[PDB]
Amino acid sequence: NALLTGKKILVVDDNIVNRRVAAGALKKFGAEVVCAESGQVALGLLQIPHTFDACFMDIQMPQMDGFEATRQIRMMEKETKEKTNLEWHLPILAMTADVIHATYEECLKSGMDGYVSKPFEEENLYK
Amino acid sequence: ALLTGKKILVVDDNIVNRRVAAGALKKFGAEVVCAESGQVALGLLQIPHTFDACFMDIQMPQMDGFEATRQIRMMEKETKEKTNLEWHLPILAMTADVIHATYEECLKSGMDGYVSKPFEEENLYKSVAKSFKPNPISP
Ligand SMILES: [Mg+2]
Ligand SMILES: [Mg+2]
């Protein structure tokens with residue numbers, strides 16, 4: 001697959017600037033993008049059945065972080081599978097750039113000169 | 001070898017990390033001293049010391065790597081104030097633990113992966129400076 005034409009993608013992030021950046025990146029490849037400012041708003045949009053092909057999930061959000069949002073999505077999918085035999089599995093990718101940048105920023109602020117980086121630390125994972 | 005003649009302090013509360021870091025550095029010829037905590041590291045870094053660099057775990061109980069680094073820098077700043085001598089220990093964060101833990105919780109919570117290095121739109125970093133008034137301009 002070269003393009004995201006015909007795909008509809010949910011971007012979940014409490015920071016509107018991140019939502020704009022992520023949306024612009026995905027639309028460049030043809031995606032239709034819907035934004036959600038919280039995990040709560042996202043769970044509402046993902047009530048099964050829904051029309052989303054993938055979701056990018058911020059980690060640090062107040063009230064409900066991205067891990068709790070994801071657990072709730074997987075619980076919904078598990079209930080539907082058990083009640084209907086239909087197996088939904090929304091692709092969910094974390095947006096980890098924020099947490100990594102914040103870690104390096106605190107290293108710098110504390111007075112460190114740099115960091116040791118192992119090959120895995122800055123790679124993306126699409127599993 | 002690459003680090004022959006260098007002495008390096010490894011600060012990490014996990015013995016396995018200390019083993020791996022010291023083993024790597026010795027492969028390059030370095031002398032390695034390990035410390036299990038910030039408080040131990042600060043005792044070892046009383047000025048003057050003989051260390052050429054320090055690898056600093058960020059997450060440790062009682063004193064984390066940021067606090068330990070701030071106190072090292074305070075030691076160095078006081079030395080400059082009192083003696084005029086310049087001390088600036090290279091300190092590199094060991095971040096693999098915190099980043100591992102984040103990626104692991106992504107997968108444990110049920111995510112299919114993560115994006116730390118995103119695609120960046122052509123226009124993300126581009127912009128034009130514009131002036132309200134006409135203005136000549138040169139290098
Ligand atoms: Mg956030
Ligand atoms: Mg630690």
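Count begins at 1; order follows the chain as displayed.
Technique stated in the header: X-ray crystallography, 1.7 Å.
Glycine is treated like the rest: Cβ placed from N, Cα and C.
Look at Swiss-Prot and you will find B:7-132 tagged as domain 'Response regulatory 2', backed by sequence analysis.
If you look up Swiss-Prot, you'll see B:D13, B:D57, B:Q59 marked as Mg(2+) binding site, on the strength of experimental evidence. Within the same chain, the residues at least 6 positions away from B:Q59 (Mg(2+) binding site) whose Cβ sits under 8 Å from its Cβ are B:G65, B:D97, B:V98, listed in sequence order. Under the three-state DSSP scheme, B:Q59 (Mg(2+) binding site) falls in the coil class.
Experimental mutagenesis at this site is recorded by Swiss-Prot as B:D57 to N (Swiss-Prot position 996), annotated: Cytokinin-mediated autophosphorylation but impaired phosphotransfer to an HPt, abolished phosphoprotein phosphatase activity.
Swiss-Prot gives this note for the published mutagenesis B:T69 to I (Swiss-Prot position 1008): In cre1-4; slightly reduced sensitivity to cytokinin, and impaired cytokinin repression of several Pi starvation-responses. Annotation note: B:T69 (mutagenesis position) sits in a helical segment as assigned by DSSP. Around B:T69 (mutagenesis position), the same-chain residues six or more apart in sequence whose CB sits under 8 Å from its CB are B:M56, B:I91, listed in sequence order.
Residues near B:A93 (mutagenesis position) in space but far in sequence (CB under 8 A, at least 6 apart, same chain), listed by position: B:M56, B:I58, B:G65. Among the mutagenesis experiments that Swiss-Prot reports, B:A93 to T (Swiss-Prot position 1032) is described with the note: In cre1-9; impaired cytokinin repression of several Pi starvation-responses.
In the three-state DSSP reading, B:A93 (mutagenesis position) counts as strand. Listed recorded positions: B:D13, B:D57, B:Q59, B:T69, B:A93. Those with a CB under 8 Å from a CB in chain A, in sequence order: B:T69, B:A93. Within 10 Å of the Cβ of B:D13 (Mg(2+) binding site) there are 20 other Cβ atoms, across all protein chains.
Between the alpha carbons (Cα) of B:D13 (Mg(2+) binding site) and B:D57 (mutagenesis position) lies a span of roughly 8 Å. For the recorded Mg(2+) site, residues B:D13, B:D57, B:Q59 set the reference point as the centre of their Cβ atoms, and the other residues of that chain within 8 Å of it by Cβ are B:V11, B:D12, B:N14, B:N17, B:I58, B:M60, B:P61, B:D64, B:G65, B:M94, B:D97.
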